[PDB]
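*Asks:* Here it is: the structure, laid out below.
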2 protein chains.
Amino acid sequence: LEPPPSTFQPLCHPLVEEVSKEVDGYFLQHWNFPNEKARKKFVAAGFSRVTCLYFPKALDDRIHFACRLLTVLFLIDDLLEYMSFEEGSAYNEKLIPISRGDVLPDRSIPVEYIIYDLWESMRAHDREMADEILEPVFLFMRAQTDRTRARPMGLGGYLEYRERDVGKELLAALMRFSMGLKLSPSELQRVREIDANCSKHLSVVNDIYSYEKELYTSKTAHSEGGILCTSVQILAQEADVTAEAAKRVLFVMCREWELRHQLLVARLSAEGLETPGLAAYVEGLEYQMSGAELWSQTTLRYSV
Amino acid sequence: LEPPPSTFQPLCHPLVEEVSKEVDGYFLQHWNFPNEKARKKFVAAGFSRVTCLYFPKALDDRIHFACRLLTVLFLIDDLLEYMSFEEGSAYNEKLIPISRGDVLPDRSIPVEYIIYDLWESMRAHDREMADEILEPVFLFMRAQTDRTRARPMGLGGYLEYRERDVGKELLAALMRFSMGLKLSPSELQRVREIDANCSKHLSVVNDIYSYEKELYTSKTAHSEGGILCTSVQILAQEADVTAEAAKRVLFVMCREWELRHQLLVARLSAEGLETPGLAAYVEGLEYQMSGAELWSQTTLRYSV
Ligand SMILES: C=C(C)[C@H]1CC[N@@H+]2CCC[C@H](C)[C@@]2(C)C1
Ligand SMILES: C=C(C)[C@H]1CC[N@@H+]2CCC[C@H](C)[C@@]2(C)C1
Ligand SMILES: [Mg+2]
Ligand SMILES: [Mg+2]
Ligand SMILES: [Mg+2]
Ligand SMILES: [Mg+2]
Ligand SMILES: [Mg+2]
Ligand SMILES: [Mg+2]
């Protein structure tokens, strides 16, 4: 697998090591892992490492929050593959009022009190910025079990759906939270087109590196929860080529999106619309794209 | 536009200079051009040159037939852009009985007697092989004004339609005729997968190089006949990139179809299915793909 050249340079949060031990340690203590093999695979994935690659400029005392949220979402993402759409939906919907703090968790159920305590701790640190992550998370959760996954999609329709399933919006809200980066509604409206383009990069890069894993899952897990829903197989079907061929083509498209990102940001600046906050934001998006790819290239989650 | 590497070596018929002079001269005498500018643009296109690139192993006394047929089809292809779907259909349908030789041509109408005299001359040289080109040509002609051109299509649906609009079948039958290459029904059914793959390459390579021409046509010609129907526009729409970015990505896919062509040929031979006739056929298809591309890179039809 040979990735075409990119001009995006990845950055990792300085405290990645100590935060990793902290967050992995917490989940190894509280989360219901089935066995030792699963615990080792969990650590081998490096969910805090990818988070620190996502948000390398996160504040030192907020990066752990982001690591916890993405870690539990990664774990749930895998759980859903053994469920039907119905079971998966019931599972996520139960966590939504708990995430809001409107419903108390069952303390005997790890996922519930982990989710509850997390959001409570985030609201305690920064109430306004924490609340703005909620609905983007709920949007992502509901996309995970959407029956549209089991229906024919073209590349365009897929990317539109996958913007929710890849959690583009929650990642943006979480990035801002972790950086303490407050943006006005008008500012956010200005970078909407940039966000949409960034989403496609995130989605397809992940699709390429995680295809072998998801292929195996589709053959072994639940026929619904583990269904093969990805740009790799969509393009392979549309063009009647192998998945390996589709990856090579999609890789080139990812670099086109990197080029579009730079063009859109350059236009934003030229029109005098790139505020200091917006400048930090679009740079943050670039970190997400390059960080995700670096991790995807090396994580044992995708290679084994 | 820098084309990605291809292992295909394009070949041109040895008699290209003499035949091009002959056929161009024929159409300059008989065809009705609006002005001297159109007459020069016609010669600059090199319609006999691309034919000799399509079928470089055509027999020396048959290549001029192919040159004449593709030339008039190219001319008509352009005429249809200034018509509605209804008018274009009426234009083509009148030429079909004349092509069969069932209806005498109006000698005052160039397109009618050119078509009549051509097909008569082809049946005179090789009746059986000439007749086998008829229905594939009619299939192409009727695709040109198909209402599906005015309906939204995905990449997969488009390529299935374009196989007829790109004249894949007529090119196959014309190639066999020009080479005197006879194949059994068993041999023909055997390579349907190879044909379908080849068709995609012919279509998308053409879409890439002819996009600028067809963009202009969509803005100036008839709202129906000049409508933009191309994989470049479809991929640009679905992936949210420029047409130029779509071209670069589609070109990579074309190289994947080239690889798949070689894979399918090797498999046909790895089994017990590659006859000497089939070997000549699939090699001929490679010439169509590489030849069309070579011409598309230098013809004034697409550059200006
Ligand atoms: C940033 C990405 C490409 C996605 C990688 C996979 N994970 C799964 C758990 C939830 C995350 C938001 C994400 C979908 C992000
Ligand atoms: C071989 C091709 C890529 C097509 C180029 C355009 N011409 C138009 C006139 C009729 C031909 C069959 C073709 C559609 C072939
Ligand atoms: Mg997953
Ligand atoms: Mg998922
Ligand atoms: Mg994936
Ligand atoms: Mg046409
Ligand atoms: Mg045309
Ligand atoms: Mg064209």
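Residue numbering for chain B follows Swiss-Prot, covering 14-317 in order.
When the header is checked for method, it gives X-ray crystallography, 2.0 Å.
Each residue, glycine too, has its Cβ placed from N, Cα and C.
Taken from Swiss-Prot, the feature Mg(2+) 2 binding site covers B:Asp90, and the record attributes it to experimental evidence. What Swiss-Prot lists as Mg(2+) 1 binding site is B:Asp90. Annotation source Swiss-Prot lists Mg(2+) 3 binding site at B:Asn219, B:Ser223, B:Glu227. Record note (Swiss-Prot) on the mutagenesis of B:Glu227 to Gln: Abolishes catalytic activity. The annotation (2E,6E)-farnesyl diphosphate binding site is assigned in Swiss-Prot to B:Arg314, B:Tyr315.
Neighbours and distances for these, please.
*Replies:* Sequence-distant neighbours of B:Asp90 (Mg(2+) 2 binding site) (same chain, six or more apart, CB under 8 Å from its CB) are B:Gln157, listed in sequence order.
In the shown protein chains, 17 other C-beta atoms lie within 10 A of the C-beta of B:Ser223 (Mg(2+) 3 binding site).
When other Cβ atoms within 10 Å of the Cβ of B:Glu227 (mutagenesis position) are tallied across all protein chains shown, the result is 21.
Summarising the environment of B:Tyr315 ((2E,6E)-farnesyl diphosphate binding site), the number of other Cβ atoms within 10 Å of its Cβ, over all protein chains shown, is 18.
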*Asks:* When you measure from the Cβ of B:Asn219 (Mg(2+) 3 binding site), how many other Cβ atoms are you left with inside 10 Å?
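*Replies:* Excluding its own Cβ, B:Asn219 (Mg(2+) 3 binding site) sees 20 Cβ atoms within 10 Å.
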*Asks:* With an 8 Å cut-off on Cβ-Cβ distance and a minimum sequence separation of at least 6, pull the same-chain contacts of B:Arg314 ((2E,6E)-farnesyl diphosphate binding site), or say none.
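*Replies:* Sequence-distant Cβ neighbours: B:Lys54, B:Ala57, B:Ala58, B:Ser223, B:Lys226.
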*Asks:* Using a 6 Å cut-off on Cβ distance, which of the binding-site residues B:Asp90, B:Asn219, B:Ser223, B:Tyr315 come close to any atom of ligand 6?
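*Replies:* The qualifying binding-site residues are B:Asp90.
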*Asks:* Write out, in the order they occur in the sequence, the residues of the chain not among B:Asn219, B:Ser223, B:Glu227 that have a C-beta within 8 Å of the mean position of the C-beta atoms of the recorded Mg(2+) 3 site.
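*Replies:* Other same-chain residues near the Mg(2+) 3 site: B:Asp220, B:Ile221, B:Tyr222, B:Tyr224, B:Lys226, B:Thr243, B:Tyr315.
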*Asks:* Measuring Cα to Cα, tell me the gap between B:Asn219 (Mg(2+) 3 binding site) and B:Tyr315 ((2E,6E)-farnesyl diphosphate binding site) in whole angstrom.
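*Replies:* Here the two Cα atoms are 10 Å apart.
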*Asks:* Please check each of the binding-site residues B:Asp90, B:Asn219, B:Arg314, B:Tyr315 and report the ones with a CB atom less than 6 Å from an atom of ligand 7, ordered along the sequence.
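*Replies:* The binding-site residues passing the 6 Å Cβ test are B:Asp90.
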